[PDB]
Amino acid sequence: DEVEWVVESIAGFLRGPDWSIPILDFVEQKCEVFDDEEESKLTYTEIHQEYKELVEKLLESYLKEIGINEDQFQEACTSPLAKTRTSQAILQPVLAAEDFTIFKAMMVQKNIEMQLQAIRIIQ
Amino acid sequence: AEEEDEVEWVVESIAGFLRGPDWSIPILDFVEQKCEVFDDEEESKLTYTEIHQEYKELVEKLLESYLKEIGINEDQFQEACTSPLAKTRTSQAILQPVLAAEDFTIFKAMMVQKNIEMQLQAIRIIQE
Amino acid sequence: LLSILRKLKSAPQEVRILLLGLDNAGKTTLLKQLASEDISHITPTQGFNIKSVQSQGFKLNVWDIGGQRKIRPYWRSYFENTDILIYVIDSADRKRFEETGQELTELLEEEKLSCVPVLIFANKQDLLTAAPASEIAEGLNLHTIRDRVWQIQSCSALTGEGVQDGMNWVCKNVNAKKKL
Amino acid sequence: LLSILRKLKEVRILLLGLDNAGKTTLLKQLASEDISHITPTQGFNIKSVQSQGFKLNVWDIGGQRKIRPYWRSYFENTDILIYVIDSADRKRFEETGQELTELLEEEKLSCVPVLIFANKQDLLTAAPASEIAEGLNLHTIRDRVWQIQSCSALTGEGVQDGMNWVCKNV
Ligand SMILES: Nc1nc2c(ncn2[C@@H]2O[C@H](COP(=O)(O)OP(=O)(O)NP(=O)(O)O)[C@@H](O)[C@H]2O)c(=O)[nH]1
Ligand SMILES: Nc1nc2c(ncn2[C@@H]2O[C@H](COP(=O)(O)OP(=O)(O)NP(=O)(O)O)[C@@H](O)[C@H]2O)c(=O)[nH]1
Ligand SMILES: [Mg+2]
Ligand SMILES: [Mg+2]
């Protein structure tokens, strides 16, 4: 079954640095404007659109580099193996591309963390 | 209606504490120091439970120190945590390490996520 | 490709609702009511709020966008992937009926919102001055709406009256857009 | 106080039994997940299942002897006990009976309802549902509601049967 390999290929990508480092760099660079408040700012949506383009470029490059066509990708993402071979932690920046609520939580949390670390350093 | 109002103040006070450095930095230290053993896998190790017990003790300690210094008794603290305001005056991000004290599933997720992040930084550093 | 990614979701059960209308119509108050949350410190919305509500088998993700004129050019950033439109009117504010009718008309002509079901909440019916839903619907020529299902529902976001009646209609039409 | 914190937030189910009893297999059945890649549990699994309008938080702890002294660490806040026996492995009936006895005298498990799964009934080596009951002296228990349910985690037989008992007793 070729779908099982594609699922694991995708999971390996999402665990790897080709994906994880550009994602980390975007989140660290852009999260400072994400206040931990219920109401969201109009700028959050523009930044989310930038995040989408990044995620799409990253996935598109990977698929073409490895030799996986879009429908194989859809088949694998639709398989129940996708959810069992990939953890929720690894899926989170993926799901953030589609789900703004997941995106905002990710940015808010990193913003809280970076501020905490700044405090600890001068303390 | 007045001790209703006072309970609202206690809710706000707790939220303030949970955003502040006296709570947040020891929580941050603990998470960063103890996460290395937390693998991103479905099966949990016995050592996760032991580490959770340590986390529970830290959380209890931080909260008791806060309640004592500010002067808030446990009944009041209980009233504030039961209030619906507790969920809406404190963000999900701020509440997470608190809920992690009783909920191991949240705790593991917190620890697993931090380990992933630290392993990633260790890998990037490896050669620039 | 980005739409394929939603299949990675637990139960892709999820409904995206866009909540629009003029400033002061009652959108944020309605949202907080839907979420069973305190409404005591609501202020004019400078950006947007999102609240997720579990109701009758669906996770309804309700997007509450600020209605001040300066924010309306941003409304269109929220059109894509809308399953349901909820449009809120201050029934007591008759001086603004023309302005709100023009916003609704533009929304109903918008390509990115084509075939989307629309619920019109005639809000603030707790006020004695509130115009009846019947009068509002007549004023907005709602009967002329084509190429989508629609509903108008009298409510008060402040008391909660009529809100669940509107949301029951929403839940029956979660798929009206796709089946169309 | 930690117990006060839980009001800022539900049934906890403890799944014990000897190694190779089929505990994890049963759990993945309960969670409707693939079975084919189950290995001996060196620690523990948790999975939450939605049934009967309940949230079932099921803790599957490894049953190897080296893990059993850790069992005590999962006793707190238990609502239901599910005990699994390999019904084909008669030579371990004494061993599993002694663990079950120690469990049933445990303070932290004072009055918890217990379901006993007579697992692996698909195989006809398996002893009748309750050739096993006694030999285990289950009719002698006295401060606790209990049950024994013949079942089969491979294929699914009787699992739902027992799961219905588990939760009329919540
Ligand atoms: N009498 C009455 N007042 C209401 C009702 N709904 C909202 N209001 C009041 O009308 C005002 C506007 O409410 P709000 O929810 O902020 O409106 P909004 O549509 O979100 N405004 P904006 O788009 O600028 O953020 C508030 O004073 C609110 O309490 C209602 O059903 N009845
Ligand atoms: N015939 C049969 N085999 C079963 C049944 N349940 C499990 N098995 C098999 O017995 C073995 C052990 O199952 P497992 O669920 O791992 O047992 P466990 O109780 O979790 N073991 P441990 O506690 O060491 O992790 C596996 O090879 C499994 O396929 C059953 O009902 N019938
Ligand atoms: Mg508003
Ligand atoms: Mg096992």
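So for chain D, numbering is Swiss-Prot's, and the shown residues are 3-11, 17-177, in order.
Backbone N, Cα and C atoms are what each Cβ position is placed from, and that goes for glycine too.
Swiss-Prot lists D:24-31, D:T48, D:67-71, D:126-129, D:159-161 with the feature GTP binding site. Under the heading of mutagenesis, Swiss-Prot lists D:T31 to N and annotates it as follows: Inhibits interaction with PDE6D. The annotation Mg(2+) binding site is assigned in Swiss-Prot to D:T31, D:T48. Looking at Swiss-Prot, the entry for mutagenesis of D:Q71 to L says: Does not inhibit interaction with PDE6D. What Swiss-Prot notes for the published mutagenesis of D:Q71 to L is this: Inhibits RP2-dependent GTP-hydrolysis rate. Quoted from Swiss-Prot for the published mutagenesis D:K98 to Q: Does not reduce the interaction with RP2.
Here the features listed in Swiss-Prot are painted onto the structure.
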residue : record               : Cβ within 10 Å
D:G24   : GTP binding site     : 24
D:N27   : GTP binding site     : 14
D:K30   : GTP binding site     : 28
D:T48   : Mg(2+) binding site  : 19
D:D67   : GTP binding site     : 27
D:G70   : GTP binding site     : 23
D:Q71   : mutagenesis position : 12
D:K98   : mutagenesis position : 7
D:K127  : GTP binding site     : 23
D:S159  : GTP binding site     : 22
Practice item. Between the Cα atoms of D:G70 (GTP binding site) and D:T48 (Mg(2+) binding site), find the distance and write it as a whole number of Å. Key: 8
Revision key, fill the gap. Listed recorded positions D:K30, D:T31, D:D67, D:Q71, D:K98, D:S159; those within 10 A of D:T48 (Mg(2+) binding site), CA to CA, turn out to be D:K30, D:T31, D:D67, D:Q71
Exercise for review: Between the Cα atoms of D:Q71 (mutagenesis position) and D:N27 (GTP binding site), find the distance and write it as a whole number of Å.
Suggested key: 8
Study note, to complete from the structure: Per the under 8 Å Cβ criterion, the recorded positions D:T31, D:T48, D:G70, D:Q71, D:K98 that neighbour chain B are D:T48
Review point. Under 6 Å from ligand 4 by Cβ, which recorded positions from D:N27, D:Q71, D:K98?
Key: none
Practice item. Whole-number Å only: compute the distance from the Cα of D:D67 (GTP binding site) to the Cα of D:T31 (mutagenesis position). Key: 6
Point to revise | Between D:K98 (mutagenesis position) and D:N27 (GTP binding site): CA-CA distance (Å) | key: 13
Point to revise | Collapsed DSSP category at D:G70 (GTP binding site) | key: coil
Exercise for review: Have a look around D:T31 (mutagenesis position) and count the other CB atoms within 10 A of its CB, chains all included.
Suggested key: 24
Practice item. With 5 residues left unmodelled between D:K11 and D:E17, could you check how far apart their Cα atoms sit, in whole angstrom? Key: 11
